[PDB]
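Engineer: The structure that follows is given in the form of structure tokens.
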Amino acid sequence: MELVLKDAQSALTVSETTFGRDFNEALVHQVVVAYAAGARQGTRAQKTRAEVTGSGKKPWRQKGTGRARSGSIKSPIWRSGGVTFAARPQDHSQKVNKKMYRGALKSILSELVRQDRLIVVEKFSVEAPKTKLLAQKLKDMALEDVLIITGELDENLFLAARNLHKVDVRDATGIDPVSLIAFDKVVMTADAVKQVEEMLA
Amino acid sequence: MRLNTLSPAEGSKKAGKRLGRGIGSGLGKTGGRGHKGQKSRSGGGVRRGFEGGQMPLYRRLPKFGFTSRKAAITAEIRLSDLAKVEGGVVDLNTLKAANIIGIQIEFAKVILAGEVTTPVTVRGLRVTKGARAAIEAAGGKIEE
Amino acid sequence: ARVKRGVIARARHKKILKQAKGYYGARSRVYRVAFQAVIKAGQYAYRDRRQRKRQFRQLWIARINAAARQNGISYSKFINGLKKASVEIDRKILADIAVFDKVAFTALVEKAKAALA
Amino acid sequence: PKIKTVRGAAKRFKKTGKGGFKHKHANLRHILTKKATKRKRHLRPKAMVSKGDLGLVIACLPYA
RNA sequence: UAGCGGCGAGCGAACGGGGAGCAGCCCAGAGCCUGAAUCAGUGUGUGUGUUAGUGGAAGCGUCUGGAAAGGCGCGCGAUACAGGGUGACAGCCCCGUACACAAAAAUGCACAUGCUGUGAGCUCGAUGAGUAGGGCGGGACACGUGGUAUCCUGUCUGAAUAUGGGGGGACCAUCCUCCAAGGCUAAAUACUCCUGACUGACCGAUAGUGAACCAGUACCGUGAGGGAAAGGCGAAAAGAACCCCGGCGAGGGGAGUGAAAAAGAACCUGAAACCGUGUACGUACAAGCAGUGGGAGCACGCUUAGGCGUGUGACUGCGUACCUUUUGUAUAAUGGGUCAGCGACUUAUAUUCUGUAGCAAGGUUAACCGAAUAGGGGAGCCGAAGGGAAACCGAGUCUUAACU
Ligand SMILES: [Mg+2]
Ligand SMILES: [Mg+2]
Ligand SMILES: [Mg+2]
Ligand SMILES: [Mg+2]
Ligand SMILES: [Mg+2]
Ligand SMILES: [Mg+2]
Ligand SMILES: [Mg+2]
Ligand SMILES: [Mg+2]
Ligand SMILES: [Mg+2]
Ligand SMILES: [Mg+2]
Ligand SMILES: [Mg+2]
Ligand SMILES: [Mg+2]
Ligand SMILES: [Mg+2]
Ligand SMILES: [Mg+2]
Ligand SMILES: [Mg+2]
Ligand SMILES: [Mg+2]
Ligand SMILES: [Mg+2]
Ligand SMILES: [Mg+2]
Ligand SMILES: [Mg+2]
Ligand SMILES: [Mg+2]
């Protein structure tokens, strides 16, 4: 219906942006956990091989010499070397189905109602590459270091947001809930881009 | 109104809860409670791929001759759809969406199956009583 | 990726090693004690507290048998007199009356002596 | 990837209208069938229950 | 999968489909024309990289502290808040940083050029003989001679030559397809002594390289060869003038440095074993896994007694450690002297159940593309039909001559 009172803007809008599921944690929690393991083309786990500097086969004479019972020396018990069931680079990256990917995302609007679901503009008048007076625009809603991300969808000069960690752009189709939920009030914005099945920002 | 008693409380994301049950047998290792052992604990097959007792023999008894229908597969054309995503020119060869023969093939022969026509110059070479008597609200044809 | 056992390693040994008594030699100084001795303590303890309920009873009757008989009727006959009553049955334990309220006790032996049919 | 045991395929591959792939039958055939007449009709195949579970693993995607 | 295989173990295709990439040309020869496209080596130029670089923003105050980057107040930069460094953690102190410039010369690749060689183009021709087959022996084709096609052959033979010759898995006919015995050709794959930048749910001095340190050193061996131990004062050396005991010792005690020397060079924190001095109690006529249950006394502590807390424990009931291995389990069966750190059901893909979520007679994509977690891609996999060994039939179908 209404997206609560909108500051500076007449109001917001009434788009579908998915049936409007409730949440069902189970699902998103998986895609989320699954998201923290995507760009994993590879991963160290360097230190390995049960065949360390094994510059030799058993030279300790088995029967006799008193207490003994040695053998090789990549021996998992020998303080010398040998790390057991070694280790490995692996993949990590689990893959979430396609449908499960789009399932339950922007549940933000309804729940985070009195917080996030704002739609305005991508700030068109912003200088060539200027972040300094971002504050002027960072105050049209009074959402600053509170975090928030924009979803204008135009790799224009608005990628200006550079800071320890406050405003992030990524204004484009490419965007996962992980980010949408990492910020206080993801300024959807974009306008019209937020259609039905393609509410992709 | 924002209260200056110092902490926001809007509603953005932070996160989005979760997807189902089961996210770790508890492996990645063994260490911790229960002191696992694996190599299933006994002392027989330790490293995998030790399908001791090949599935073959003792299961591998008696093996009838056989061959292969060189028919590609002669897909039936289909679930009694002919005519309607069937190009509505009713005949049949290949460029279809809802029900398609997929093209690589010799012949068809349609069974009758799902819901039929309302219009249908049925060809497809093909047959069946399922066909002659259900598709028959329209266009017989068979040709060769 | 760090067991770094050191981390609870210490706490565990220290825990059982905490046997104030010290007991004797290795029984405190060496970890060897714990499941060997600190464990025995738990075992010897497990049975003694519950087995004790009787060890005192054996004493309770040991004195009643030693007090009540001196003034007629043995412990064997005593509880039998006492046995007959509508409300008169107050058990032993307090039975030590022979130490503080002798008059009561000897006035209680009649409650049985004269009681025995 | 899980490798189906290609043997059992040739053996009892099937899947009636509800799994329980109907193995097959026949005994002494193609060795000693110079014995018995009635008690030897190929009829058709059949599956099992106490044993089905073991014969289950092959297939996955309907193949043939 | 087909097939091969003591048809053992095991070996293991292709047709065909989806893509990355994508171009074809020379001699077997003469004539006409005639230095023409095409390459190669070279001098040159331009683009764009490699080898030095240049500019590059914006902070004061007060508090604590040895020291401010930290607290608190306000203030400014941001196409720069990557990172590092600075006396505790800095966007605004320094190096950088986004961005924007830059090369005498020297070279990589591109295009362009000149020189040299090459030789275009048209016509009419020519068309790869010890070769193809084949007998013997072998090797290669997924194919272990098998009925074994085809490829290369050691060895011995040996043809037609384009109305001719090869192939289509023994072989023959027919049909189809292609020209072998001559050659060239752009567009990926492997590895790390080393180079610079960068990253890490990688270690943090028994770890991690053998080596964080004058380590392949000291050592050990005839030798080849083997192969260590070993980090930390503090912010600052301000590393302790001077005085005193002493052998012009060692060692220490003051004084001074310092926030600290309960940081003094053995130097951060400093545990455990192990070794002492002091104090409370027990203890020299009493037998044993040394405790546990009961328990008086004594030393302190209790309280406006109230019958208690801490230590120690005379006397007394009980009563043979742990481990291992064993029938033996107190067992005299196994394992463990003790402590600290490390030490064992993981991982990948496949298959099947259960729970849960999506969608539904439909569900789902793979590689790959990519305005990369989107969207696109439905090749394909599974299910809605089954029966029969199969052809085949099909809610039926096999069985049988049978309709039961
Ligand atoms: Mg040995
Ligand atoms: Mg166990
Ligand atoms: Mg085990
Ligand atoms: Mg076993
Ligand atoms: Mg067993
Ligand atoms: Mg066997
Ligand atoms: Mg530990
Ligand atoms: Mg008593
Ligand atoms: Mg069915
Ligand atoms: Mg470069
Ligand atoms: Mg810090
Ligand atoms: Mg050490
Ligand atoms: Mg200092
Ligand atoms: Mg004393
Ligand atoms: Mg106390
Ligand atoms: Mg003994
Ligand atoms: Mg043993
Ligand atoms: Mg036994
Ligand atoms: Mg995009
Ligand atoms: Mg398309």
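If you check the header, you will see the structure was determined by electron microscopy, 10.0 Å.
Heads up, the Cβ atoms here are built off N, Cα and C, so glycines get one too.
A natural variant is reported in Swiss-Prot for this position, A:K63 to E, and the note states: In strain: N282; confers erythromycin resistance. Ribosomes bind erythromycin poorly and have reduced peptidyltransferase activity. 50S subunits assemble normally, even in the presence of drug, but assembly is cold-sensitive at 20 degrees Celsius. For the published mutagenesis A:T131 to I, Swiss-Prot gives the following note: Does not regulate the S10 operon; assembles into ribosomes in vivo. Where Swiss-Prot documents A:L134 to P as a mutagenesis experiment, the accompanying text is: Does not regulate the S10 operon in vivo. Quoted from Swiss-Prot for the published mutagenesis A:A160 to V: Does not regulate the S10 operon; assembles into ribosomes in vivo. Experimental mutagenesis at this site is recorded by Swiss-Prot as A:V167 to D, annotated: Does not regulate the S10 operon in vivo.
Buried or exposed, and what's around them? Tell me for each listed feature.
Structural biologist: Residue environment of A:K63 (variant position) contains 6 other Cβ atoms, counted within 10 Å of its Cβ in all protein chains. DSSP assigns A:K63 (variant position) to coil in the three-state reduction, outside any helix or strand.
Within 10 Å of the Cβ of A:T131 (mutagenesis position) there are 16 other Cβ atoms, across all protein chains.
Non-local neighbourhood of A:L134 (mutagenesis position): A:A160, A:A161, A:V167, each in the same chain, at least six residues away, with C-beta under 8 Å from its C-beta.
Within 10 Å of the Cβ of A:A160 (mutagenesis position) there are 17 other Cβ atoms, across all protein chains.
DSSP assigns A:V167 (mutagenesis position) to coil in the three-state reduction, placing it in neither a helix nor a strand.
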Engineer: Between A:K63 (variant position) and A:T131 (mutagenesis position), what C-alpha distance do you get in Å?
Structural biologist: 78
Engineer: In terms of DSSP three-state secondary structure, what is the assignment for A:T131 (mutagenesis position)?
Structural biologist: coil
